Amino acid sequence: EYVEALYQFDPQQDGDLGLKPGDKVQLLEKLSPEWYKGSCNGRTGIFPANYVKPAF
């Protein structure tokens, strides 16, 4: 499963996966309704679920 970032998430804590709009992210785990774990361009971390939409 892959998702696409719609909004810029600026990371603030170690383990956060920063996102720029258009970035496609491999979804590794849905931790809760509010936080996902994923990978993008070689980086792995967590990000809020409402920054992204389905891609494939």
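Going by Swiss-Prot, the residues shown for chain A are 57-112, listed in order.
Technique stated in the header: X-ray crystallography, 1.6 Å.
Cβ atoms are placed via backbone N, Cα and C, with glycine included.
Listed features, source Swiss-Prot:
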type	residues	note
MUTAGEN	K80 to R	Abolishes formation of ubiquitinated protein forms
MUTAGEN	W91 to S	Abolishes interaction with LAS17, but not with SUP35. Blocks colocalization with actin, aggregation, and prion-inducing ability
Quiz prompt | Separation of alpha carbons, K80 (mutagenesis position) and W91 (mutagenesis position) (Å) | solution = 16
Exercise. Using all protein chains in view, find how many other C-beta atoms are within 10 Å of the C-beta of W91 (mutagenesis position).
Key: 14
Exercise. Measuring CB to CB from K80 (mutagenesis position), give everything in the same chain under 8 Å that is also at least six residues away in sequence.
Key: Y58, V59, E60, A61, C96, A111
